[PDB]
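Visitor: Here it is, the structure, as C-alpha coordinates.
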Amino acid sequence: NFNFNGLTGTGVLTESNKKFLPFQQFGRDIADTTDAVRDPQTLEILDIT
Amino acid sequence: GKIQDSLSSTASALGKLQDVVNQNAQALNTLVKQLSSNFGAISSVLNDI
Ligand SMILES: *[C@@H]1O[C@H](CO)[C@@H](O)[C@H](O)[C@H]1NC(C)=O
(Lines of atoms letter the chains of each structure in order from A and count residues from 1; the text may use other names and numbers.)
(Lines give C-alpha, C1' and ligand atoms only; values in the text may rest on other atoms or scores of the structure.)
Protein backbone atom coordinates (compact mmCIF):
# COMPACT_ATOMS: atom_id res chain seq x y z
CA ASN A 1 0.00 0.00 0.00
CA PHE A 2 1.30 3.44 -0.98
CA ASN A 3 0.41 7.01 0.02
CA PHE A 4 2.16 9.37 -2.41
CA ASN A 5 1.51 12.95 -1.29
CA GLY A 6 -2.02 12.08 -0.19
CA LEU A 7 -2.77 9.72 -3.11
CA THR A 8 -3.89 6.42 -1.60
CA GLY A 9 -3.74 3.13 -3.48
CA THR A 10 -2.29 -0.36 -3.65
CA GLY A 11 0.06 -1.84 -6.23
CA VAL A 12 3.61 -2.81 -7.15
CA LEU A 13 6.14 -0.02 -7.61
CA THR A 14 8.68 -0.45 -10.41
CA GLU A 15 11.05 1.80 -12.35
CA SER A 16 9.40 3.50 -15.32
CA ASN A 17 11.27 4.38 -18.50
CA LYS A 18 8.92 7.26 -19.32
CA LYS A 19 9.81 10.58 -17.69
CA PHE A 20 7.28 13.07 -16.34
CA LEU A 21 7.53 16.84 -16.72
CA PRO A 22 9.14 18.85 -13.89
CA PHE A 23 5.73 20.08 -12.75
CA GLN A 24 3.75 16.85 -13.30
CA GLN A 25 3.54 14.64 -10.21
CA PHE A 26 0.97 11.92 -10.95
CA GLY A 27 0.22 9.93 -14.10
CA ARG A 28 -3.00 8.43 -15.47
CA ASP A 29 -3.89 6.31 -18.49
CA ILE A 30 -6.89 6.59 -20.82
CA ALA A 31 -9.08 4.92 -18.19
CA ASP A 32 -8.36 7.80 -15.76
CA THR A 33 -6.52 5.38 -13.44
CA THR A 34 -3.20 6.10 -11.75
CA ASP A 35 -0.54 4.34 -13.85
CA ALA A 36 2.66 5.93 -12.48
CA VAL A 37 3.63 8.41 -9.77
CA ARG A 38 6.73 10.57 -9.25
CA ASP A 39 8.49 10.11 -5.91
CA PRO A 40 8.35 13.47 -4.06
CA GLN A 41 11.86 12.75 -2.76
CA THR A 42 13.90 11.00 -5.47
CA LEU A 43 11.92 12.64 -8.31
CA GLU A 44 11.81 9.28 -10.10
CA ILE A 45 8.89 7.76 -12.00
CA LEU A 46 7.56 4.61 -10.30
CA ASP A 47 5.17 2.55 -12.41
CA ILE A 48 2.15 1.41 -10.40
CA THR A 49 0.50 -1.89 -11.33
CA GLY B 1 -6.20 -10.18 -57.30
CA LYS B 2 -8.07 -6.88 -57.51
CA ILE B 3 -9.81 -7.37 -54.16
CA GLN B 4 -6.49 -7.31 -52.28
CA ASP B 5 -5.64 -3.91 -53.75
CA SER B 6 -9.19 -2.67 -53.13
CA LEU B 7 -8.95 -3.65 -49.46
CA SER B 8 -5.49 -2.10 -49.15
CA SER B 9 -6.68 1.21 -50.61
CA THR B 10 -9.92 1.25 -48.61
CA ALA B 11 -9.87 1.82 -44.85
CA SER B 12 -13.52 1.25 -43.82
CA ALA B 13 -13.90 -2.15 -45.51
CA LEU B 14 -13.60 -3.69 -42.02
CA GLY B 15 -16.44 -1.64 -40.54
CA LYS B 16 -18.21 -4.42 -38.66
CA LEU B 17 -15.28 -5.88 -36.71
CA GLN B 18 -13.71 -2.51 -35.94
CA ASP B 19 -17.08 -1.11 -34.84
CA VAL B 20 -17.70 -4.07 -32.53
CA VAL B 21 -14.22 -3.79 -31.01
CA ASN B 22 -14.59 -0.04 -30.54
CA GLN B 23 -18.02 -0.45 -28.93
CA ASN B 24 -16.70 -3.06 -26.50
CA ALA B 25 -13.69 -0.91 -25.63
CA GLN B 26 -15.89 2.15 -25.09
CA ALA B 27 -18.26 0.20 -22.84
CA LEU B 28 -15.36 -1.17 -20.78
CA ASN B 29 -13.80 2.29 -20.49
CA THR B 30 -17.12 3.83 -19.44
CA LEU B 31 -17.53 1.14 -16.79
CA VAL B 32 -14.01 1.84 -15.53
CA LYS B 33 -14.49 5.62 -15.40
CA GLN B 34 -17.87 5.30 -13.67
CA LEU B 35 -15.98 4.50 -10.46
CA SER B 36 -14.90 8.15 -10.26
CA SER B 37 -18.56 9.11 -9.78
CA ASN B 38 -19.70 9.60 -6.18
CA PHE B 39 -23.43 8.99 -6.77
CA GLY B 40 -24.27 11.65 -4.18
CA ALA B 41 -21.52 10.57 -1.79
CA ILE B 42 -19.23 13.18 -0.27
CA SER B 43 -16.29 11.50 -2.03
CA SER B 44 -15.69 8.81 -4.64
CA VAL B 45 -12.71 7.25 -2.83
CA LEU B 46 -13.29 4.48 -0.28
CA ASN B 47 -10.30 5.52 1.84
CA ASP B 48 -11.49 9.14 1.96
CA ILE B 49 -14.93 8.02 3.15
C1 LIG C 1 15.74 14.99 -0.25
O2 LIG C 1 16.98 14.76 0.41
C3 LIG C 1 17.78 13.73 -0.19
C4 LIG C 1 19.00 13.56 0.69
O5 LIG C 1 18.78 14.08 1.99
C6 LIG C 1 18.12 14.12 -1.62
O7 LIG C 1 18.85 13.05 -2.23
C8 LIG C 1 16.85 14.40 -2.41
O9 LIG C 1 17.19 14.88 -3.71
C10 LIG C 1 16.00 15.43 -1.69
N11 LIG C 1 14.75 15.65 -2.41
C12 LIG C 1 14.27 16.87 -2.69
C13 LIG C 1 12.97 16.91 -3.43
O14 LIG C 1 14.87 17.89 -2.36
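Here chain B follows Swiss-Prot for its numbers: 932-980, in order, are the residues you see.
Using N, Cα and C of the backbone, Cβ positions are placed for all residues, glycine too.
Here's the feature list from Swiss-Prot:
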- B:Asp950 to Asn: In strain: Delta/B.1.617.2, Mu/B.1.621 (VARIANT)
- B:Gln954 to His: In strain: Omicron/BA.1, Omicron/BA.2, Omicron/BA.2.12.1, Omicron/BA.2.75, Omicron/BA.4, Omicron/BA.5, Omicron/BQ.1.1, Omicron/XBB.1.5, Omicron/EG.5.1 (VARIANT)
- B:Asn969 to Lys: In strain: Omicron/BA.1, Omicron/BA.2, Omicron/BA.2.12.1, Omicron/BA.2.75, Omicron/BA.4, Omicron/BA.5, Omicron/BQ.1.1, Omicron/XBB.1.5, Omicron/EG.5.1 (VARIANT)
Visitor: Pop the Cα-Cα gap between B:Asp950 (variant position) and B:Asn969 (variant position) into the table, whole Å please.
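Guide: Between the Cα atoms of B:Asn969 (variant position) and B:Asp950 (variant position), the distance comes to 31 Å.
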Visitor: Enumerate same-chain residues with a sequence separation of six or more from B:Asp950 (variant position) and a Cβ-Cβ distance below 8 A; give 'none' if the list is empty.
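Guide: Listed in sequence order: nothing, so none.
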Visitor: Within 10 angstroms of the C-beta of B:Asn969 (variant position), what count of other C-beta atoms is obtained when all protein chains are considered?
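Guide: There are 12 such Cβ atoms around B:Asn969 (variant position).
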Visitor: So how many other Cβ atoms are close to B:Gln954 (variant position), meaning within 10 Å of its Cβ?
Guide: 10
